[PDB]
Amino acid sequence: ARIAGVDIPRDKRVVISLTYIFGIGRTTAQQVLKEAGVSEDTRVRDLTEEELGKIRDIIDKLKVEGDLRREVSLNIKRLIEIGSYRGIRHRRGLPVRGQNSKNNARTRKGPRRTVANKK
Amino acid sequence: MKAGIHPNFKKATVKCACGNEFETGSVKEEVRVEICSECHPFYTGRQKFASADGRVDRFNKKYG
Amino acid sequence: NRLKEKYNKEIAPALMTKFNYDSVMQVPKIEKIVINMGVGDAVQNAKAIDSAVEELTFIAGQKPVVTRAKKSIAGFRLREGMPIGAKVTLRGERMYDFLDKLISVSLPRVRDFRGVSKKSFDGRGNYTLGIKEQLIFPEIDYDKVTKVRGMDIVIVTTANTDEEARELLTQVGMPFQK
Amino acid sequence: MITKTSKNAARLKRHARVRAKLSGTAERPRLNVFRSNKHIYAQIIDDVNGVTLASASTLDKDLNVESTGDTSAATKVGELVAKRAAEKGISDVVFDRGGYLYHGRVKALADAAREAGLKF
RNA sequence: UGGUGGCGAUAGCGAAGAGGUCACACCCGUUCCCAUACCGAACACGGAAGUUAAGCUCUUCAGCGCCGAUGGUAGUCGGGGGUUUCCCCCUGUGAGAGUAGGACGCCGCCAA
RNA sequence: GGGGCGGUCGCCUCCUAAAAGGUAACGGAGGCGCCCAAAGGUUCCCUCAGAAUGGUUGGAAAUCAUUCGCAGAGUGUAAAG
RNA sequence: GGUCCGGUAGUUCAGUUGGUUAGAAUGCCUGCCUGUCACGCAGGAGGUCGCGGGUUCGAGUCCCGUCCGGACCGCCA
RNA sequence: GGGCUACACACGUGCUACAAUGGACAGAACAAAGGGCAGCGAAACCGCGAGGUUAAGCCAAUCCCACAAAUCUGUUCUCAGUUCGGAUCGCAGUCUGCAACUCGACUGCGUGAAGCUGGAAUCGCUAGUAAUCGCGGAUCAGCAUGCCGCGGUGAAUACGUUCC
């Protein structure tokens, strides 16, 4: 479990079912299915005994789950050892793309708490 | 071997999507298997599979 | 039994030429595998630790036995009684019927895994390995178990030294990270 | 890497604990048993002198099982031990189970001796 | 060479050499008896393919453990005398500790 | 070691008690008015604590494999044996 | 000097006996209420249990020692 | 060259959502007003897209910016951190500009925070108003969730002056 992207779900149509794969998104799924000719097909999981394999190969050409996590990880590790400034933003809790800090930007900062008063 | 505690083990028929088969033993009469050592890229020598590691690093960026 | 015949014809003769042996006949041999559960309870009230015990019957046909604690722990439950985890000691023809499933099927199935075990050797002989998914074992259904429970394997080598114990494993086809 | 105790010295500890259970000697001979992998030797010794009053074995030029070393054939030898003892008028010997479990086929050797007239 | 005993690790650990045709073993099987909080590992049974590698016994080793004097002192016995929260001499006792040395075993029975 | 006040009054372990035993003080350290139908009886088996190494969620420790372990354990409860 | 009772949020008191767990008021902090404060409303943090040991699986709790704060005695010639 | 964009946090004010009156896909259909020559730039072609190549027309009731969006019609998902939402970030491109690190915009791909309607408290609005959907302009090399306008769809309630 499973034949291609590991741990694809069940009782869902195949396109959203492999969008869950850490790699393929929506439009990429539209492309791999355009190569497939499945036409959707199948709402549940019942494709075909061999077609599941040929799709397994095309998905195999795409790459790849936790190694793709290793891509981003090795990339940011490349972005910290380089100096730096971008990875510096990655670990300050500072947003990296460049969008102030005086308000909001809590996506990294977190909620609580507060430690100031006047007067 | 205690009686009735241990499930019966009929001769297994391991199978795979690549058509590879293996003769073992299991509770089930037949066992389809998604992945085998003869199909997995690591056990099968050093197949490119999808990588092609290190392409490209740490630098190869030029355009004219 | 195919794995069992394999070292009787292929591995042993190659192993014999790799280095000298006293009294010719001597050769390292697999002894017992010990599979650990651990479970972790969290906390004591599983409530059914036995439900995990049933799950291990699938990974191996030998009946699991719960490991009652012989010591109390201040940090976690419990004083003696109310057993934690389970243990299995498969042997004989079961040994290679299980190992054949390990190389051919179990380990490759894992996502991030490509190879392990470098410093893992004791320097004496015994091999050790960790197992973090029931998806790793083909016989288990995905619908069962739901929440993940941990697993272990400990191959034993007759050889008195790890240098011999390692070389025996390599010819078995056991993966290494290198 | 494993080095389990050999199937011998561990038995002697199991044998020695049995020794406390009965003195054996009292002008009444005891009957020790040793199950070698091929066959079982049998002997009779009494304190203080330590003299072996009688002895017999499955391995001898006399008598052929002929298969030897298994099942009921041992009973013919176990009965033979009493026949040697019978010449001495011996006796009512205590049995020495050793570290081995009492069920068989060592038990079968004890059974034939009772048929041979030994009192135990 | 195997089994089974008695003598206080002077019978031991460790290290280095030796052995097996018979005997002792590992070893090979789980259909039966018996089995295993589970397991032919162990425990039981029935088999001779493989060898001593281990176990088992022989040959060496004072590195460790052990045994251990002779001789001296401490202490003390019966006495006595002083500088008496103790000390000193007489008589008879005699340690420890260390050393010299011993030692990696003998005495039996049964079977071949 | 005047009385009063305080504390104590019985049983059990060690030391003080001086290499039989005994042996005092308001001497020195501790426990007990229980507990268990099993932790009893018998039979058949097994050997600890702690350490090192390897290991999934296991961290200084729950679990498991291994060399080390003459007992550094356990022996219902407290000490000696 | 001799006994007895206590030491816990910043403060004032529970929780201790019943052994595996720390609460309340006030104060403090945040947001409201009002043109200003208080008051009021709605949220939030904060104690390691005086210290040093022991017993136990595990001690705020039990058993001791110790440092402090109190409450009783300290008399008869 | 920096900084005016700081960052443990508080507050004011907007935007987007927390979804089946919905999401996604396909088809079909109705605007107004404004801007444009150092400009708007059609059509044709190249690129998945952004844009680029090239170039007609227009000093404009002619032509261009420009396609209106909600909606309607069907297909599909069937109640969940979801085909809900899009955050954050990675990679690869693109427009403007000597020059996009600080500190620009946009696109493709990938990653898929929080949030399942919000305490105390508080604001707007009596009809084409509130509700909501798109468009244009001033600003302007580039940068508009802000501001100023344009039109589409389009309600509920008003007993009354007890009380603020």
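Positions of Cβ are set from backbone N, Cα and C atoms, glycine also.
Residues or ranges marked as Zn(2+) binding site in Swiss-Prot: B:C16, B:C18, B:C36, B:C39. Among the mutagenesis results in Swiss-Prot, B:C36 to A has the note: The protein does not accumulate and cells grow very slowly. The residue drawn here is the original one. Here the residue is the original one, while Swiss-Prot reports the published mutagenesis B:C39 to A with the comment The protein does not accumulate and cells grow very slowly.
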Cβ density check for B:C36 (mutagenesis position), other Cβ within 10 Å (all protein chains) comes to 24
Would you mind listing, in sequence order, the residues at least six apart from B:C16 (Zn(2+) binding site) in the same chain with a Cβ closer than 8 Å to its Cβ?
B:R32, B:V33, B:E34, B:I35, B:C36, B:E38, B:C39
Identify all same-chain residues not among B:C16, B:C18, B:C36, B:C39 whose C-beta atom falls within 8 angstroms of the centroid of the Zn(2+) site's C-beta atoms; report them in sequence order.
B:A17, B:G19, B:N20, B:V33, B:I35, B:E38, B:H40
Should B:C16 (Zn(2+) binding site) be counted as helix, strand, or coil on the basis of DSSP?
strand
Quick one, of the recorded positions B:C18, B:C39, which Cβ has the fewest other Cβ within 10 Å?
B:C18
Secondary-structure category, per DSSP, in which B:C39 (mutagenesis position) falls
coil
